[PDB]
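The next block holds one structure in the form of structure tokens; read it before the comments.
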Amino acid sequence: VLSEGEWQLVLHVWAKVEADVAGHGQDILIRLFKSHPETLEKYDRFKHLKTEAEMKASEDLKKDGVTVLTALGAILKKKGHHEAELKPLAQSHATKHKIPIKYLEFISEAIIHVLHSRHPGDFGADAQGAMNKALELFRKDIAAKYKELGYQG
Ligand code: HEM
Ligand SMILES: Oc1c(Cl)cc(Cl)cc1Cl
């Protein structure tokens, strides 16, 4: 549970993401793959890419960053009332992609890093704390789903 004020701070910084969804999505994915290379092993698509410039030139990676952030943005806008949005996401990520909760922690980290790097003025401590709680609630809810689907204990 976040307060209305905490949700506003989340949505305030997310509006800056929506000015350039693709660019943010590329920075988030590249940060994830750099910080946690094992996550890039959930792939052929662009498993192979070796330099940052190669990563930035990949159409596939750019599409993928938009796929993630579009879906996360719709979730955040629900302000916790997100069971319908998480249902299909949990289904694919538990039963087809098989993404462990620890990878969702890794991407949450990357998200926070990029937001702080790009919008420090709209991502001070209170805003950081709100985004952390929103991303935590997401993780918690998706983990309960995963188990319902028989995945990951
Ligand atoms: C905030 C976190 C996440 C959101 C909102 C998200 C959302 C999505 C959406 C909307 C799709 C396309 C539809 C679907 O298959 O359900 C998808 C596909 C996929 N996602 Fe996630 N995702 C995130 C976490 C992850 C993480 C941590 C990985 C780590 C490797 C990952 C890799 C997968 C893969 C491999 C696909 C298939 C992509 C393809 O078709 O080429 N996702 N994701
Ligand atoms: O690493 C990812 C890839 Cl390759 C594709 C999607 Cl759609 C989402 C994520 Cl987080």
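We're sticking with Swiss-Prot numbering for chain A, so the shown stretch reads 2-154, in order.
Recorded method for this deposit: X-ray crystallography, 1.8 Å.
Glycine is no exception: its Cβ is also placed from the backbone N, Cα and C atoms.
Per Swiss-Prot, the feature heme b binding site maps to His94. For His94 (heme b binding site), the same-chain residues lying six or more positions away in sequence with a CB closer than 8 A to its CB are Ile100, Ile143, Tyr147.
Annotation of the natural variant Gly122 to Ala in Swiss-Prot: In metmyoglobin. Close to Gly122 (variant position) in the fold, though at least 6 residues off in sequence, lies no residue with a CB less than 8 Å from its CB.
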